[PDB]
Amino acid sequence: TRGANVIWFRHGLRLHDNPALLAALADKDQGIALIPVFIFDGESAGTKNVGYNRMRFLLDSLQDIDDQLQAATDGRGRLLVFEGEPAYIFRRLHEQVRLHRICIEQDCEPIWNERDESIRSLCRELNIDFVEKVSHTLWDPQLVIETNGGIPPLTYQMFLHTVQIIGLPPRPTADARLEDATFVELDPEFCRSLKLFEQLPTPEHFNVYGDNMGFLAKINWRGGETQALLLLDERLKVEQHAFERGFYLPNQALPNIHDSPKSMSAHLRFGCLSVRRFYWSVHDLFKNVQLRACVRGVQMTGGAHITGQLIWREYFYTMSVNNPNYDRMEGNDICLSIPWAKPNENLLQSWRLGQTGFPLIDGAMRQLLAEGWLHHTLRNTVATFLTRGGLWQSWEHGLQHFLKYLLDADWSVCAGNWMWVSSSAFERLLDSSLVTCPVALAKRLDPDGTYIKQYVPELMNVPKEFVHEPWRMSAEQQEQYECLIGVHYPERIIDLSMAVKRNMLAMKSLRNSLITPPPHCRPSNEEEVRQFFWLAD
Ligand SMILES: Cc1cc2nc3c(=O)[nH]c(=O)nc-3n(C[C@H](O)[C@H](O)[C@H](O)COP(=O)(O)OP(=O)(O)OC[C@H]3O[C@@H](n4cnc5c(N)ncnc54)[C@H](O)[C@@H]3O)c2cc1C
């Protein structure tokens, strides 16, 4: 009629703290309608290399957006979901109703520049206003890069030093008022021609089915903005009591791998939860009060033990902005070139399928397949095991496996964590036994083997004395407990003692040749490594 404005969802699947959505609603007074649009283009929202679990999470998030639009407009507003190329869909959508502007939340990762540029050039041709808003991150990552002298900060301490100069991140924007917004009804033949979804599809519609084994799902995850704001309320409620109490309880600070999907990592990846609303609700809770207690070596004053977790996310996102080779070693200026072993498919497949013979490694990789989420310490041990603390394979193989099955699986965050853990050759402590030994770690995180028997069911009838080291059982014990090593449960795919030694020498031989390291993504110091891996020291 009078025209319409497009709020194009890729990430930022939420209605709160959406600067692009407010800009799309900025013309309600002129009769300009609103068109919520999501496009399955085969890459957006991490849909090029995706498994069933994350695809289910994304569809849960899209259904939440559509339901909120209906709830606030008495069923007048809908989320239009297409399938195809955006420039093809948007030009013909412009032919039906005159588009005045297309608003998006900035996808700062370089893997999105090609897609966003095709729409940018399409907006110049059709005289469509192209509105881009920085919102998926705490700061504009360029602002951090220009402050650091044109290069992104390569250490977590240098990133903190930069954002201290910049100041606190912006506050979340107001909530969108959709009750008075106008929406369009498209011609059914146009919805016919451009493959607009009548109902929200299932992952099977994109030929995505059960994982590499299937049904070990003990816990499940609900995507969407509504579930994200519920998990945040429960988190702040736990922090409110700890803030009033003045300290964490001893078990609240313990790594709990037997817990539940209370994590909000996937919700922050897809933008179901605003990172700024997260940051400032934690800030307002701890505001103007001096505490003394620490959480895993990090102070509690000002909620720094939580807001700092949102800094790690910002610190890996910023590093990749102007680096299109961020997910590989060859050609990456911020990654240490390490002589990894050439790809060994048998070792890689045994690591993906959780068939390494090491119980904690196998249980973590099978949980990744079943549920798509691992605790930060479980991601630590399986990353070290694949790389410097075991198989000596390239971190690129694990990055590609994580990006398919993780519920979060940010392109920059996952790649940065893989380089941070695997390619920091000058971090002496990283190669210690407190990190590379999954047996000693399994006895700390899972003393009774309950987590191991949950995801490695062949070790169910194995007693606690042998559940962490089943190869220690005698022949009579292996046959009594119905678990023969090499039949029911495979043998260790590698001799860990000789492998860790071999790999430690390769790191020492690597440092002595460079003598002085080139600037690369690395821990800031040894205290940061203790905090990163949850070391009891
Ligand atoms: C090999 C490896 C791969 C990883 N891949 C991802 C990934 O794809 N996506 C992802 O969000 N996180 C990733 N991380 C970081 C970490 O595994 C998760 O952020 C964390 O397990 C999420 O659980 P949580 O929300 O309870 O953590 P919390 O302690 O509650 O963290 C709060 C928030 O801060 C962010 N955050 C916390 N730690 C880190 C970190 N080290 N780096 C970046 N962000 C952080 C999380 O997104 C989370 O929502 C990876 C870590 C490793 C070692």
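Residues 3-539, in that order, are what chain A shows, numbered as in Swiss-Prot.
How was it done? The header gives X-ray crystallography, 3.5 Å.
Cβ atoms here come from the backbone N, Cα and C positions, even for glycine.
Taken from Swiss-Prot, the feature FAD binding site covers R237, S265, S267, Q311, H378, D410, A411, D412, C416, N419. Residues within less than 8 Å, Cβ to Cβ, of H378 (FAD binding site) and separated from it by at least 6 positions along the same chain comprise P257, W536. According to DSSP, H378 (FAD binding site) is assigned to a helical segment.
The domain 'Photolyase/cryptochrome alpha/beta' feature in Swiss-Prot is assigned to 5-140.
The Cβ neighbour count for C337 (mutagenesis position), using a 10 Å radius and every protein chain shown, is 25. Record note (Swiss-Prot), mutagenesis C337 to A: Accelerates formation and decay of the FAD radical. The unchanged residue is displayed.
In the three-state DSSP classification, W397 (mutagenesis position) falls within a helix. While the structure shown retains the original residue, Swiss-Prot records the mutagenesis experiment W397 to F with this note: Abolishes formation of the FAD radical.
The note that Swiss-Prot attaches to the published mutagenesis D410 to N is: In cryb: Loss of accumulation. In photoreceptors, leads to an equivalent distribution of per in the nuclei in both day and night ultimately resulting in a slight decrease in Bdbt foci development. Counting only same-chain residues at least 6 apart in sequence, those with a Cβ under 8 Å from the Cβ of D410 (mutagenesis position) are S267, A268, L270, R271, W375, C416.
Within 10 Å of the C-beta atom of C416 (mutagenesis position) sit 21 other C-beta atoms, taking all shown protein chains into account. Under the DSSP three-state reduction, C416 (mutagenesis position) is assigned to helix. Looking at Swiss-Prot, the entry for mutagenesis of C416 to A says: Accelerates decay of the FAD radical.
Around the Cβ of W420 (mutagenesis position), the same chain contributes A385, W397, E398, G400, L401, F404, each under 8 angstroms and 6 or more positions distant in sequence. Mutagenesis annotation in Swiss-Prot: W420 to A, described as Abolishes formation of the FAD radical; the structure shown retains the original residue.
Looking at Swiss-Prot, the entry for mutagenesis of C523 to A says: Accelerates formation and decay of the FAD radical. DSSP assigns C523 (mutagenesis position) to coil in the three-state reduction, placing it in neither a helix nor a strand.
While the structure shown retains the original residue, Swiss-Prot records the mutagenesis experiment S526 to A with this note: Slows down the decay of the FAD radical. Listed in sequence order, the residues of the same chain lying 6 or more apart from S526 (mutagenesis position) and placing their CB within less than 8 Å of its CB are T157, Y158, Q159, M160.
Sorting the recorded positions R237, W397, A411 by the number of other Cβ atoms within 10 Å puts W397 first. Mapped onto three states, the DSSP output places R237 (FAD binding site) in helix. Note on proximity: of the recorded positions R237, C337, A411, the one nearest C523 (mutagenesis position) is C337, by Cα distance.
Looking at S267, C523, the recorded positions in this record, the fewest other C-beta atoms within 10 angstroms of the C-beta turn up around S267.
Proximity to ligand 1 (Cβ under 6 Å from any of its atoms) holds for these recorded positions out of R237, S267, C416: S267, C416. In this structure the C-alpha atoms belonging to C337 (mutagenesis position) and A411 (FAD binding site) are separated by 20 Å.
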